[PDB]
6 protein chains.
Amino acid sequence: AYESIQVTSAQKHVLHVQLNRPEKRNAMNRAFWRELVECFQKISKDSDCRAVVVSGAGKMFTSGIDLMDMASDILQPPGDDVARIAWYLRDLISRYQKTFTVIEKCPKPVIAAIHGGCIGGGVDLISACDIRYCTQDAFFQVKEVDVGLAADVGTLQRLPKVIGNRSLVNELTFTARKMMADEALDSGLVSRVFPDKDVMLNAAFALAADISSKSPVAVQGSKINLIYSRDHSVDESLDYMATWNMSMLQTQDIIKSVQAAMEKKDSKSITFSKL
Amino acid sequence: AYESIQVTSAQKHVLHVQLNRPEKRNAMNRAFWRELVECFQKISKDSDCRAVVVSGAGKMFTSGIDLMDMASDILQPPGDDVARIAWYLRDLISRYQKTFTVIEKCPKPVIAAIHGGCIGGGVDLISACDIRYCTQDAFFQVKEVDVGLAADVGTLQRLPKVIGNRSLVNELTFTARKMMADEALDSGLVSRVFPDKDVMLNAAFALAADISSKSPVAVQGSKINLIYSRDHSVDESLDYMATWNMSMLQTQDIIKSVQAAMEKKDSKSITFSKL
Amino acid sequence: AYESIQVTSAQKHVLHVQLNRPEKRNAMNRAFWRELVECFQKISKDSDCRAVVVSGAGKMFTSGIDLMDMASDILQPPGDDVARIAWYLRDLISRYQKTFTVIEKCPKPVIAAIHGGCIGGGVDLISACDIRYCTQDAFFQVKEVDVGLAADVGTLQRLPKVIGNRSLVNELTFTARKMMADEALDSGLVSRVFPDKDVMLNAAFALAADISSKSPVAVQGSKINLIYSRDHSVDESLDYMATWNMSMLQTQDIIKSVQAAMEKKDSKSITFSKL
Amino acid sequence: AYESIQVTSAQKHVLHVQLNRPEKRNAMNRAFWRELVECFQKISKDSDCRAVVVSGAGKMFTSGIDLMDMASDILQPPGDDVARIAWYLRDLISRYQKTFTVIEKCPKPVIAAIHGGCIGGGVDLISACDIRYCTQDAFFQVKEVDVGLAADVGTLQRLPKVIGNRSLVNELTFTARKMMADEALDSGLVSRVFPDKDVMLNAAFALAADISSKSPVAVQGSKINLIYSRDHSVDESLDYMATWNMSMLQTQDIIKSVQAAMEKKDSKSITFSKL
Amino acid sequence: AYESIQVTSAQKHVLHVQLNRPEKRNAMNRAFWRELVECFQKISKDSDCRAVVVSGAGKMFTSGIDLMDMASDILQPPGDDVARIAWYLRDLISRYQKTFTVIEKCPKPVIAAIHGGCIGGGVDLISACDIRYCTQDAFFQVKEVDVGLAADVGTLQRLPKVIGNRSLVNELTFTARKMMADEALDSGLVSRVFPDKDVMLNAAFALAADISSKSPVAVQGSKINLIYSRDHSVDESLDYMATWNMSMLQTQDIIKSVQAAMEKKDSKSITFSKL
Amino acid sequence: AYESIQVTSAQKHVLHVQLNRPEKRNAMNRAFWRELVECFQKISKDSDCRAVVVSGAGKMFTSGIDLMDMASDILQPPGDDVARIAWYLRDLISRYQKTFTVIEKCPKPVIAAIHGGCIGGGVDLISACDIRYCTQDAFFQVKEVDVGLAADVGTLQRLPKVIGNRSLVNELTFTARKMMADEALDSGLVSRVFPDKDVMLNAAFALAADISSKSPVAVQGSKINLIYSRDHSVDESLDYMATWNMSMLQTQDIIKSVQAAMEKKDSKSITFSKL
Ligand SMILES: [Mg+2]
Ligand SMILES: [Mg+2]
Ligand SMILES: [Mg+2]
Ligand SMILES: [Mg+2]
Ligand SMILES: [Mg+2]
Ligand SMILES: [Mg+2]
Ligand SMILES: [Mg+2]
Ligand SMILES: [Mg+2]
């Protein structure tokens, strides 16, 4: 059973992954790093799920890493010389990066719905998601320099590739200052702001349901190629897209869409097969 | 004598490429994919053209792909097994991507001037242009998921590389929702919004004239290197730029400009040779 | 020491690099291209410096390149044939690019504080800095096309990688038009605008002091990995980050920062060792 | 009705492309650069061809570029300044590189069968082919430095990627010395050496027939992925291969081969559909 | 433990991974693809192992993939349309690639000791190992085209990156012909040939023991950086190497190795800590 | 004055760089790492030099690093915590890599002429050279694992990219065993073997003179593009080659070569201008 998160079926095709340690403001304890990997690897193979919503139980999205677990992991490493310590740490860092890379490698769209603070590992988490919504009281903080380290589980790799303003990204990173909702929306880190958590969740789940109404081949192939396209040249990415759609265009999802158009039936009334 | 587009000389150095099937809302049919390649390949070799404006005839920029021409192209493919159908489809996708890659590979700046809807293939087109202007009634839609396929002619590869907000790009792509002019300006997809098509085209042709008054070596070398720099690291791009300008700095265009500066002569009075 | 710049110790750990030819509007003459390289190479090895502020003396940040020196270097080149001229120009361009590349390769965060005009070479300089602030009267101009050349000392390689709106980047580059402070803030080129130079400098120095109060290992490792991550895929950048932090997490800065957090003390109360 | 080459059907599925200006030792003149592009573009779309053999008519494979056609192309270029001459030359070089890039971009295996000298442009040609055979009297020469230029139509990009010994490649390139058949076999530039042209062409057409007896999906997908794998990391190349074979494994070519294996039927008796 | 392989501790620090279905000529059935991944993932974390030897039990190294299992997995796929079939096959191919990729990602050197036939999947396996030895009766065959598919589990991505002669690589791939031991040695595919399996194994184990007598930090860091350097530019690889050795040079293995050199003692006389 | 090397003018256009600490078998002391950088940076800018020969004074090419200097550099590093030690070591490693990278970044061809042992840093040196010749008594040794470290100054980055046999490269690296001349020639690491040092040097200088007789624009542009081509795809490298030769074909070196051919004068009688 997951002890640090809770996964529920919100509605057809939609999975809700909720950070669930509210008494610690969803701090990321050691086991969370394994649990979120297990969770998203399962979601990736689940043929019924078409979209994911991520939120936090309690008063805020996440306070970030569990500082005592961090201290045990990093300040008490095994190894009888510095090279052997580094060998251990490289494996540790690589394993913790996987906690948020599984979100990006999940072909289903993942929607983060943030309320209150989203601190430290929270920003690494949400920058690996596809769509980000927040509440008016939310705030974001690349807290790691205040802990004595450069963020290593995805923020520096992905945050600069989800918004345009690099001066702001650098200021947030080097100072660890909070960015409140108004500025988060202005920056584009979030694409919508809601007055409270209930209204935001309603909108997040309505978005996930709308995505789930569409062909899953088209939606999940879109995510896959948006991610490929971020990291490769336009020409390399067009070449990959032709190699991708030479099989994916051979789908009944297009046949059904064309049949609907000919019959003058809205596309939301089509049923697509599992993926 | 094109079937789907019309190319005219607007004014000195400026070509106007107009999508021209107004009775069919400029739907992109079979000939369109071949003709835009022919058109921009000729523009690229045209030593008198320094800038291009692209617009649509009739009520809207484009309704996108012609669905029954698409059904013919994709739903009745030749091939006696899936691998052979995929062979055919890979070639088709590759050819149709070239329709918009030729805009990027044309060294002259290309300005898209959108009025009304710009749907599906329309967003693949405008995201391959350099500068985008639109009217107050314009709207943009990454419609492909509603037809059962991930966009494959450029939107996924270029759209996220022309605006900063990746949460918004992902929402647009997975939902196929319309983005209206105000939001398109806010996102930076378009540079300027105008009240109506006439005012927009006046400003687009004024922008094209202004660009055409500049050294063509400087302007077209700037487009070539901005594109190279998007796809390569800064250090690789600086190395390429040094190899580029070791030839291109050997021009009378600079000597003329330094001489004008020395005499206190406006740089707008200088005439530059063809390119 | 220097002919074209002046370097002062503003406050603990902060260096102020001031363009210092106010009677010539801080034009970038031959000495400037050599001196900035010497300066930032020394700052990169200075174990007491943790942050840098760059500003200009007099009326404006910079009028840009000295055209007379440029013509001597570029319109009067050694070389008895075009290939031999190009061999010399390749090296010249490479050396002038280094003037601004040393700002990016300097591990300390560099804050540009712009007042009045920032023209041509000034945009190449500020787009190699990390954080950009300006005054209400500032303006920015990618002036190179008006001189007859595509900008080659950094703007084309870095400006599109510091802001999201590529339509604006292309319009600024191809027309060489001025972008004023309100639009610079809107575009994200600058992340803060101030009423005057004094207020701006007070905030830039306060920002530099805040940054300098943090672990230098964490801040400088953050800059190094933000730059690496811009130019590589997310997966390559995560791999690099694990190989980086397998040594950099082995620091007393974590114990010190965590202890301070436990006692509710600020970063400024901690003494981190030199770097 | 080519002026510089001749294309014939050797036998089922095999095309023979012969350099055909024997009175001028198959010198590569102006029409040759255009015609080899036309020829291989047609071969690439020819669903009956599965393999190609390239040879030269007359006394030798090729003497290389036609020097007085080269003088015309390069020494009398249009352009009223150096930058404009370079614009013209970049386009020329790019077009002439396509003459040999089309061989690599053709998915059918291309076998070069060299007798006598293979000089300058000859090495750019054969290094773009997949398999190389030669006669005992054959010789290879990277002659370009003796004409005053670094080879630009493929040798420098491909030759070091078809043999292992980089010291030898560098010596050949900087000295322009001839490499004879024995050394060409030892270096691995050629796979097999034959006593005379007739024996070599028999073996080249036997090799082409053998390749043509195999599944064309398997053979041409193997060439496409060997080329992709040369230019990308192993992990990027494995990812591309999975995206390629998720379509291409859906073929009757495998079902037929497993069925033959089940019955104990030679795999040489199977017939495969066109591609 | 395993159904298709057997793992034994040969001698101190050396593990022997033996393909172990001798009655079936070590055919690679469904279990094998899972088991090799489990095996090398465990060896990668085994702090006592420093080198691995891979061999096959019975008459031959391996006959390659089990065709019946392959047909079940590949000619009988789940999926109600071609796109959904491809979605499943992409994952299948990706998982089978991991079977051999874990050998490359294992930081310990892996020595392949081949006797008799090494067919199809066997070449994919040995081209992911580091050092290859064979017997006089061994032979190698890139058999996949004879099954109707382009090899997808590593040969095309790694074989051309382990030997220099690309004409030979292409001939072997397109014809599926056998390459015997003398030619395998000549090509560099194997670096040593032995008269029989016993003599070969004695030398492979002696090599593994020699390797294991060296600092494991130095040897495993050497493999990691040889692999990184294959896939990146020399400049990127040098940068990575400096970021790697800034931790790995901080080891007692240097003091120990240098002290032994000063006393004229061999590596085997030193005790290096586990890794 | 260089204390660890000696540079002489061997003959017109040829520079001889000789390792010159023969009483220590040319061991690489601390200052050598700076001296070779100063030396090749000067040679790179020297317009009279067209080729370089590198050899060692005394009984052998080089015994490799000075072990006591290594111990002082690496085993006595400054820094009050492991991260600050790593900061120092990264800068040290980067600086020592430059010692051999300057050889590759020198546009003139560099010929290594090895006699006796070429140990440790000797292999990093010669693998950065372009052409390698040796004597019958020579031997090569990737000695670093015997010292407790993975080679970091170029061998792992370049050795695998100068020869084809990766199994041999891995065996040499992991065991640190010697490779004698016969095997070095067979591998292709050297391209010629001579009976003794005098005969080898005569041949090295005759090769350097032959290279120096050719156009320096063609020779040095060839080196530059061979190196670019090793590290980039063929398509990227052809694009760079067109951008390179759009200026370099505009040389009198080609005019003179064509005039010689028309006059029936051998090309070795042409005089080319300095570069
Ligand atoms: Mg609980
Ligand atoms: Mg805004
Ligand atoms: Mg129906
Ligand atoms: Mg002066
Ligand atoms: Mg079974
Ligand atoms: Mg001495
Ligand atoms: Mg050999
Ligand atoms: Mg003469």
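Residue numbers in this text run from 1 along the chain shown.
The backbone N, Cα and C atoms fix where each Cβ goes, and this holds for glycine too.
The feature substrate binding site is assigned by Swiss-Prot to E:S63, E:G64, E:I65, E:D66, E:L67, E:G121, with similarity to another entry given as support. A simple way to gauge crowding: the CB of E:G121 (substrate binding site) has 28 other CB atoms within 10 angstroms, across all the protein chains here.
Sequence-distant contacts of E:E144 (mutagenesis position), defined by Cβ-Cβ distance under 8 angstroms and a gap of at least six in the same chain, are E:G120, E:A150, E:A151, E:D152, E:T155, E:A176. Classification of E:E144 (mutagenesis position) by DSSP places it within a helix. Quoted from Swiss-Prot, the note on mutagenesis experiment E:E144 to D or Q (Swiss-Prot position 196) is: Strongly decreases dienoyl-CoA and trienoyl-CoA isomerase activity.
E:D152 to A or N (Swiss-Prot position 204) appears in Swiss-Prot as a mutagenesis experiment; the accompanying note says: Strongly decreases dienoyl-CoA and trienoyl-CoA isomerase activity. In three-state terms derived from DSSP, E:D152 (mutagenesis position) belongs to neither a helical nor a strand segment and is classed as coil.
Taking every protein chain shown into account, E:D66, E:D152 are the recorded positions, and of these the Cβ with the most other Cβ atoms within 10 Å belongs to E:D152. Non-local contacts of E:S63 (substrate binding site) by the CB criterion (under 8 A, 6+ apart in sequence, same chain) comprise E:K24, E:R25, E:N26, E:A27, E:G117, E:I119, E:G120, E:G122. For chain D, the nearby binding-site residues by a Cβ gap under 8 A number none, drawn from E:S63, E:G64, E:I65, E:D66, E:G121.
With the fewest other Cβ atoms inside 10 Å of its Cβ, the least crowded of the binding-site residues E:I65, E:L67 in this structure is E:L67. Excluding E:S63, E:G64, E:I65, E:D66, E:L67, E:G121, which define the substrate site, the same chain contributes E:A27, E:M28, E:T62, E:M70, E:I119, E:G120 within 8 Å (Cβ to the Cβ centroid), listed in sequence order.
Under the three-state DSSP scheme, E:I65 (substrate binding site) falls in the strand class. Cβ environment of E:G64 (substrate binding site): E:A27, E:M28, E:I119, E:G120, E:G121, E:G122, E:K143 lie under 8 Å away, each six or more residues apart in the same chain.
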